[PDB]
Amino acid sequence: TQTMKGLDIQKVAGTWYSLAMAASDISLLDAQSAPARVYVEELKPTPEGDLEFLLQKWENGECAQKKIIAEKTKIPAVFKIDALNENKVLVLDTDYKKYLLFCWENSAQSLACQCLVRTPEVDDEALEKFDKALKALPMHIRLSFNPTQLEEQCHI
Amino acid sequence: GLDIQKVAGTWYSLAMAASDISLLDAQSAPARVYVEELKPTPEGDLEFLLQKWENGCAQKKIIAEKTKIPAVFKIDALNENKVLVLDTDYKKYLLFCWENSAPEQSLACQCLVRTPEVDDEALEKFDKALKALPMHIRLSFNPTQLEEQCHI
Ligand SMILES: CNCCCN1c2ccccc2CCc2ccccc21
Ligand SMILES: CNCCCN1c2ccccc2CCc2ccccc21
Ligand SMILES: CNCCCN1c2ccccc2CCc2ccccc21
Ligand SMILES: CNCCCN1c2ccccc2CCc2ccccc21
Ligand SMILES: [Cl-]
């Protein structure tokens, strides 16, 4: 999986909306509570060059929040979220101002990718770049959300 | 022009898409139905033999009655539910949609193939047909899922 060259995380800070999602396996995304059914609400880079994700997910009939710190690695658009180097964040592309494409990757191979946007509207260009970036990847499910869902907790 | 005799026989649901996530987001979801067989009738109707996952595979026959429009079939007498055949080469793939027009229109489309194998060309024709439709969920099956009927 190829990641962005020359990513500056200082330019990704702020609130985001998970516009579309895709995964290598149906059961990662299909259920409301599926393991990869996670909604990115905010990105916060640290001075150290780590990337904090503020996430929402449906559990046990309620929307829950979690902060995940993705730690910098030797590769500038690749972050680790465990000590065992099993789970990674891969940033594929961003124009900073409108959209950001990234994947969760687990190499115990599971892949769940998202198209994030800065404003809670459909961006056809962002969706097109998302689809193009996914062309090389073995995705078996894709989901996209309407503007109304983008503004509700857990995209209800 | 669609020839319903040539669409007869065994099929496999390779991929599915729908206008609404909740139509396809569980084995239990209303549009999560797998096509096993198409049978044309002498009267020019099209029988869909389906399987649906229920409490861990149940079989269902639905008759799609011919209309005055070719490749458009009605499932009920209230003209609420329709089958639209989008495209087929008879021997490899068939694309179709369930449609319902009862406050928002529902659409659920499939790519059927003649053998339980991934067909990248058929999946590409399906992807092209869906570009003009407002689909919010899409999923495709691997050869294991193709052979295991309703089980994925
Ligand atoms: C079956 N439990 C799934 C894990 C829950 N999860 C949450 C919880 C709330 C919001 C986001 C997430 C995503 C990932 C994560 C990370 C760390 C602990 C729990 C969770
Ligand atoms: C497989 N690890 C936990 C499952 C959910 N998860 C995914 C999903 C697909 C690919 C990788 C990962 C890595 C960790 C992670 C982090 C936050 C949400 C979901 C997930
Ligand atoms: C492996 N590439 C799949 C080809 C297109 N495909 C996509 C595309 C992007 C994300 C997910 C999927 C899942 C399967 C699917 C189902 C129906 C049409 C296209 C696709
Ligand atoms: C009784 N089932 C009604 C809904 C499921 N359904 C759908 C789904 C989406 C769009 C149209 C339809 C038409 C009816 C029908 C026929 C066969 C399988 C599913 C469905
Ligand atoms: Cl989608």
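For chain B, we keep the numbers from Swiss-Prot: what you see runs 25-80, 82-127, 129-178, in order.
Any Cβ shown, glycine's included, is placed from N, Cα and C.
As written in Swiss-Prot, here are the features:
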VARIANT   B:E61 to Q  In variant D
VARIANT   B:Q75 to H  In variant C; found only in the Jersey breed
VARIANT   B:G80 to D  In variant A
VARIANT   B:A134 to V  In variant A
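What Swiss-Prot annotates, mapped onto the structure for a quick look.
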{"residue": "B:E61", "record": "variant position", "DSSP class": "strand"}
{"residue": "B:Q75", "record": "variant position", "DSSP class": "strand"}
{"residue": "B:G80", "record": "variant position", "DSSP class": "coil"}
{"residue": "B:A134", "record": "variant position", "DSSP class": "strand"}
* If one measures from the C-alpha of B:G80 (variant position) to the C-alpha of B:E61 (variant position), what distance in angstrom results, rounded to a whole number? -> 21
* Asked: Which ones in the same chain are close to B:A134 (variant position), with CB under 8 Å and 6+ residues apart in sequence?
  -> B:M40, B:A41, B:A42, B:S43, B:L47, B:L48, B:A55, B:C122, B:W123
* Asked: What residue among the variant positions B:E61, B:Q75, B:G80 has the most other CB atoms lying within 10 A of its CB?
  -> B:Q75
* Under 6 Å from ligand 3 by C-beta, which of these variant positions make it: B:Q75, B:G80, B:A134? Sequence order, please. => none
* **Inter-residue C-alpha distance, B:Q75 (variant position) and B:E61 (variant position) (nearest angstrom)** => 10
* To do: List the variant positions B:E61, B:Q75, B:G80, B:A134 whose Cβ sits under 6 Å from any atom of ligand 4, in sequence order.
  => B:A134
